[PDB]
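To keep things clear, I will list the structure first and then write my remarks on it.
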Amino acid sequence: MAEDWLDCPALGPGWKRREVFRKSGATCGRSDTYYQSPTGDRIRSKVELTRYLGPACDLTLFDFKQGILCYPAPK
DNA sequence: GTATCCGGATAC
DNA sequence: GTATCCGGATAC
């Protein structure tokens, strides 16, 4: 178990992101990144992330393939 | 029972 | 047509 859990500053402390290069079947070869909340919540995408954070807390600067906030805020 | 992963579904 | 997110299923 434990494929590769890496930190995820795209949200805050506690968050963890992982990479999944498929395993087989038909979709084999695709890479899916899964990340768990910072203290209790399984999110598999940005929407799921926007859920535990609230609908008003959008995440357009969050990378679904990396799990990081490339840019914090403009002004 | 847990855990991972596979596959597709939907959307306008 | 593409893109993204979700869900369940299986596994032993």
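Determined by solution NMR, according to the entry header.
Cβ coordinates come from backbone N, Cα and C, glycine included.
Per Swiss-Prot, the feature domain 'MBD' maps to A:1-69; the stated evidence is experimental evidence.
According to its DSSP assignment, A:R22 (mutagenesis position) is coil. A:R22 to A or K appears in Swiss-Prot as a published mutagenesis result, with the remark: Abolishes binding to methylated DNA.
According to Swiss-Prot, the mutagenesis experiment A:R30 to A carries this note: Strongly reduces binding to methylated DNA. For the recorded site, A:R30 (mutagenesis position), the DSSP three-state label reads coil. Here the Cβ of A:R30 (mutagenesis position) has 9 other Cβ atoms within 10 Å, regardless of which shown protein chain they belong to.
Under the heading of mutagenesis, Swiss-Prot lists A:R30 to K and annotates it as follows: No loss of binding to methylated DNA.
Quoting Swiss-Prot on the mutagenesis of A:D32 to A: Strongly reduces binding to methylated DNA. The Cβ of A:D32 (mutagenesis position) lies under 8 Å from the Cβ of A:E19, A:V20, A:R22, A:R44, each of which sits 6+ residues away along the same chain.
According to Swiss-Prot, the mutagenesis experiment A:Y34 to A or F carries the following note: Strongly reduces binding to methylated DNA. Residue environment of A:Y34 (mutagenesis position) contains 17 other Cβ atoms, counted within 10 Å of its Cβ in all protein chains.
Quoted from Swiss-Prot for the published mutagenesis A:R44 to A or K: Abolishes binding to methylated DNA.
A:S45 to A appears in Swiss-Prot as a mutagenesis experiment; the accompanying note says: Reduces binding to methylated DNA. If you draw a 10 Å sphere around the CB of A:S45 (mutagenesis position), it holds 14 other CB atoms from the protein chains shown.
Under its mutagenesis entries, Swiss-Prot includes A:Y52 to A with the note: No loss of binding to methylated DNA. Annotation for A:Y52 (mutagenesis position): spatial neighbours A:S37, A:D41, A:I43, criterion Cβ-Cβ under 8 Å with sequence separation of six or more.
According to Swiss-Prot, the mutagenesis experiment A:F64 to A carries this note: Disrupts tertiary structure and abolishes DNA binding. Annotation note: A:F64 (mutagenesis position) sits in a coil segment as assigned by DSSP. Taking the Cβ of A:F64 (mutagenesis position) as centre and 10 Å as the limit, one finds 16 other Cβ atoms among all the protein chains shown.
In the shown protein chains, 12 other C-beta atoms lie within 10 A of the C-beta of A:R22 (mutagenesis position).
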